[PDB]
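Here is the structure we will look at, set down as structure tokens.
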Amino acid sequence: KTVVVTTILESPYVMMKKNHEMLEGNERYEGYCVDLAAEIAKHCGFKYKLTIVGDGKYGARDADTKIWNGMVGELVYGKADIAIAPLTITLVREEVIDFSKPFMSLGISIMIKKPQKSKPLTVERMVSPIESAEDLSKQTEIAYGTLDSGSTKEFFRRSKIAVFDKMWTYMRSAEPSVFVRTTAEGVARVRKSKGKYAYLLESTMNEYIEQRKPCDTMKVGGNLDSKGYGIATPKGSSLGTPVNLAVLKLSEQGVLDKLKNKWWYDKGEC
Amino acid sequence: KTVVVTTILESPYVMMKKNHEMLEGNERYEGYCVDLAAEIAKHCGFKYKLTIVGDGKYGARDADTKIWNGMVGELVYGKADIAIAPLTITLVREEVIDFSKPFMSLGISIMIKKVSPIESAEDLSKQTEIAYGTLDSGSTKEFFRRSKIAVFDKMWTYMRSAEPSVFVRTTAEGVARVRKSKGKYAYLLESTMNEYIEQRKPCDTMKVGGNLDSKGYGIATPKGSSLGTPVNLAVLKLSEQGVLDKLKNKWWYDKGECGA
Amino acid sequence: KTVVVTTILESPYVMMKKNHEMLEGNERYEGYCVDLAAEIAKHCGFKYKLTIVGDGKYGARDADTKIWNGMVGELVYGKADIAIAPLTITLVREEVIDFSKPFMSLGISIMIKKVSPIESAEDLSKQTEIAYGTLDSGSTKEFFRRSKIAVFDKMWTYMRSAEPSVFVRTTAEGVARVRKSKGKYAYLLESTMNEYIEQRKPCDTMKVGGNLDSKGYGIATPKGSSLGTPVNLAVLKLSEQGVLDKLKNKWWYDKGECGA
Amino acid sequence: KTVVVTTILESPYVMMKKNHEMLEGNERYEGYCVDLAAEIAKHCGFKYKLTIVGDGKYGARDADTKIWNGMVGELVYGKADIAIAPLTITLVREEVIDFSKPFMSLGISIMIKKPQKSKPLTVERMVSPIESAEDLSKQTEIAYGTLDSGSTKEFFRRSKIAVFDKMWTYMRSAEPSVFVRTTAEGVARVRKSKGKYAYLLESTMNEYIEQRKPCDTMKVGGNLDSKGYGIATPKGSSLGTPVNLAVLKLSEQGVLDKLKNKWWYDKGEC
Ligand SMILES: NS(=O)(=O)c1cc2c(cc1Cl)N[C@H]([C@H]1C[C@H]3C=C[C@@H]1C3)NS2(=O)=O
Ligand SMILES: NS(=O)(=O)c1cc2c(cc1Cl)N[C@H]([C@H]1C[C@H]3C=C[C@@H]1C3)NS2(=O)=O
Ligand SMILES: NS(=O)(=O)c1cc2c(cc1Cl)N[C@H]([C@H]1C[C@H]3C=C[C@@H]1C3)NS2(=O)=O
Ligand SMILES: NS(=O)(=O)c1cc2c(cc1Cl)N[C@H]([C@H]1C[C@H]3C=C[C@@H]1C3)NS2(=O)=O
Ligand SMILES: N[C@@H](CCC(=O)O)C(=O)O
Ligand SMILES: N[C@@H](CCC(=O)O)C(=O)O
Ligand SMILES: N[C@@H](CCC(=O)O)C(=O)O
Ligand SMILES: N[C@@H](CCC(=O)O)C(=O)O
């Protein structure tokens, strides 16, 4: 009996092949997450089928309806068996599912449109109107928004730090809506907003987007926090311990570092 | 019921307070791990007594004896209830004890005396004139011993077959040996201890190259214990609300006794 | 008995003189390989007639039919007696024909139109904006096809799954395609032809990086023939006497019609 | 039936371990040639034993007796079965033994004691009293010699090029004798002669010696010719085709280049 692997279309984790039209099965997808699933299968023997979540969401719990959507909702209600996807370990998620030891470290960063070079001996330098989250909160001419129904939005919602509280107070009562439905939508808003918008996303996707063409976006300031991505399984399932030791073994062998290097920096340009 | 806590003397995590001669209980200890234990006890709701491991070892299994030592031996043999200390999460420990979610990122770092001729680990392996060592019975020696990569294989062959013995008994001994070798000996340890040492006096060592890999410290509980989920959820909450970051900043950067 | 020699029209090895319209026999050919054939015939003591391969292919086996073409096909099927031409010594060819000792060292090189951004082969593979090809039915293509190295595997996947067809029919076609690509196309070919091209007009291409591997050209003789030992000993004698070095200097460096 | 592999104690081809006293068998020796022998055995299965020649010579036919001494002598007479050692392909050697395809290209070079840097804006530049073989032959204050009973000595003896002829005419009649019994003896002569001696040796050994400490020797000019190293086998023996095919497979797979890189350039002491 094969298990269901639920994923989310996000680069470079789960991308779509340019020649996927006539391909059927797990061979249509490629990226970091498919390689991680292959290595997990190699360590502990099992057959898997890759599925993309229906709603295209990472997972969130409704305030009143009190149900989980996205991959978390898929795992809790039994529609899937394991989620090999960039799912962030959070306090609320751990109370409903089981998270393995993180296979990648990350943080909350800022994405802004890369500013024009400063002409004024004859050296060329770059200036940025945003240098950190504090000065981002202090100003008003540059708006900022996050990805809806994600770990970052919930972190900003429950944050008790004064600067993050101010940022959340702005975001929750901003017209027009500053949130986006997908990471690609947020990046597109950044690129088309002539520098009048800043995107708060995970540092891994931030670096990935910065490295590729048209290389017109850059990351400013340090990581707002330190989190990770875990492989999630439903509470009490028998697939938790095997994938835990699988992740540990992959970390010890150095396969994870090689995968990060070959999917993130090896394909860079600009 | 008071919960016994095993911990090791390793600055800045645990330090012997200056007035510990007139102090008793857990009031004679200070550091990052003391505050972490206090927060864990406050969240879970248990009373704890901080006891230092008898031997200054972290944990390993002797070949052809299969006996655990250090704090891991304290945990598996029932002599200790929880290990709130910089215990690196490894495969050989996950099969014996329960590790919580990581609370501190770290990696393998190279320390030398104050051009950086060595810089890279690969270039370090390409050189024989300068010597390098590691702490015995730790996650570093076991990582180098069982690493199947060519560079790490060469490094482990170097360290195992070396005279005089290049490993050090304690991390402080390793840093002293680096200091008093006139730049002929290098020490490999976790990046956190490296940063803490290089930010302190006499500020005569640096950190070169980069982290060889990435690991994390975790709160350790005996396999099947009842404190696993409470401490794991406590660690997640503490990281979520930023207590861990503030503790690290207080015990690592807040002093900075050097020009930087 | 006149010995039939199969050879290919590749400069500077074999050229069609300047007035081949008024010449008959072997007097209408000139080049390094013509001189080498003359020396081999003089040493062994046989009369030879130089015949050009009908199809401008060096030789390869075709999948699902296992039929040899080019000069190797001309040799395994009895149509030719010897192949005095720049035929790279390879594994697949050695299983069906007798190769003499190498008489000219060579390697696989990269050439782009006139610091070059391409640098080495690893950067050339990593950088996708520039396109790289290879002459079809040649040892370089067969080298990349069965190569198990990661960089060469990526390169072979690129060239195989490329639109339009990045391969070229002849070496001159590849050189012209690089020249007229405005710096968008890179040609992979043997070191000797690359140097000969880059030391000639219009002197607008340069060889970059290093050699991906080291190989050699050999005199090809049908398996189990009576000419293999005499030609191998002749090659050894010619190399010892410095005739091969003299011929290479005459046909490669003696002209130098460019600024260098 | 185990065949015997004959080698010559030459670095970095066949070297003695620092703990060979307590070791017995094919584990005492190490270097490039032992790895080549291991790979040849792996590709075509056979058991082998490593032996060092008693006379410590590569091979040379004696005048007025027409007998071969050294590795070629012990392979021709049948006392050995295969010579996996840096044996140069020569015309005289190929007429008595079957010699495989070359596994490494080499050339005759010149090694002199590295000269002191010139003091005289403030840049330091090195000057050498020898720049090629021509000005080496023309002068008379710097002596030069070659390994006795080797391929280079026979190349110089039978050479018809005018400069090489003059060099051999000097070498064959010169007191005291300029030839050396071993390559290490020639290197020691170069280092102890304070620069009044030059040594002619293979380019591979020359580069290896230059890259080791104390690196007081350097190579001048360029290679006088192009030659190779092959795996020797007695004439009309059953091992010729297997080892030829094996060395071809090793060359195509890229093992030879990696071995050369790991034994020659990896161990750099200057
Ligand atoms: N360099 S990286 O961000 O791709 C990265 C990050 C991490 C890795 C491995 C890599 Cl390659 N493994 C660790 C794991 C190893 C053991 C210690 C912590 C977890 C369990 N988690 S991590 O610290 O989140
Ligand atoms: N900045 S730091 O090294 O003190 C640090 C490091 C880490 C923190 C929190 C902090 Cl403050 N939390 C993560 C944990 C939180 C949740 C997400 C990953 C694990 C589970 N581990 S970590 O990535 O090792
Ligand atoms: N200088 S060159 O490229 O024209 C060149 C190249 C080579 C030459 C001779 C010359 Cl002149 N001889 C060798 C052969 C001679 C004997 C030693 C190795 C093979 C057998 N092959 S080679 O190393 O490919
Ligand atoms: N780079 S090197 O000198 O170590 C070197 C030299 C040579 C290699 C391989 C290497 Cl790695 N293979 C060739 C062989 C391959 C095929 C073509 C010529 C012989 C048969 N001989 S070589 O040209 O003498
Ligand atoms: N990676 C986050 C969502 C992306 C984001 O919030 O930027 C998660 O898995 O919840
Ligand atoms: N803190 C590490 C030991 C440090 C080291 O590896 O040197 C451990 O518990 O494994
Ligand atoms: N001369 C080569 C072909 C050149 C190439 O590989 O491009 C051969 O005979 O194999
Ligand atoms: N390398 C030569 C001998 C050494 C020399 O001539 O310098 C050979 O194998 O014959």
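Each residue's number is its place along the chain shown, starting with 1.
This entry, so its header tells us, was determined using electron microscopy, 3.1 Å.
Just so it is clear, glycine is given a Cβ too, placed from its N, Cα and C backbone atoms.
What Swiss-Prot says about this protein:
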{"type": "BINDING", "residues": "B:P86, B:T88, B:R93, B:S139, B:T140, B:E190", "note": "L-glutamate binding site"}
{"type": "MUTAGEN", "residues": "B:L91 to Y (Swiss-Prot position 504)", "note": "Promotes dimerization. Strongly reduced desensitization"}
Q. Is B:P86 (L-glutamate binding site) helix, strand or coil when read with DSSP?
A. coil
Q: Write out which of the listed recorded positions, namely B:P86, B:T88, B:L91, B:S139, B:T140, B:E190, lie with a C-beta under 8 A from a C-beta of chain A, sequence order kept, or 'none'.
A: B:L91
Q) How many Å separate the Cα atoms of B:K114 and B:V115 across a gap of 123 unmodelled residues? A) 10
(Q) Through the lens of DSSP with three states only, how would you label B:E190 (L-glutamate binding site)? (A) strand
Q | CB within-chain contacts under 8 A for B:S139 (L-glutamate binding site), separation at least 6 | A | B:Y58, B:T88, B:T90, B:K215
Q.
Just to be sure I understand the packing, how many Cβ atoms besides its own are within 10 Å of the Cβ of B:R93 (L-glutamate binding site)?
A. 25
(Q) Checking proximity to ligand 6 here: which recorded positions out of B:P86, B:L91, B:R93, B:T140 have their Cβ closer than 6 Å to it? (A) B:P86, B:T140
Q: Take the C-alpha atoms of B:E190 (L-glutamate binding site) and B:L91 (mutagenesis position) and report the distance between them in angstrom, rounded.
A: 17
Q) Any idea which of the recorded positions B:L91, B:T140, B:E190 has the thinnest Cβ neighbourhood at 10 Å? A) B:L91
Q.
Can you tell me how many other Cβ atoms are located within 10 Å of the Cβ belonging to B:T88 (L-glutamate binding site)?
A. 21
Q) Going along the chain, which residues six or more apart from B:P86 (L-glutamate binding site) have their CB under 8 A from its CB? A) B:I8, B:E10, B:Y13, B:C33, B:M104, B:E190, B:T192, B:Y217
Q: Starting from the Cβ centroid of B:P86, B:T88, B:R93, B:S139, B:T140, B:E190, which together make up the recorded L-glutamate site, report each further residue of the same chain whose Cβ lies within 8 Å of that point, ordered by sequence.
A: B:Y58, B:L87, B:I89, B:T90, B:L106, B:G138, B:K215, B:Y217
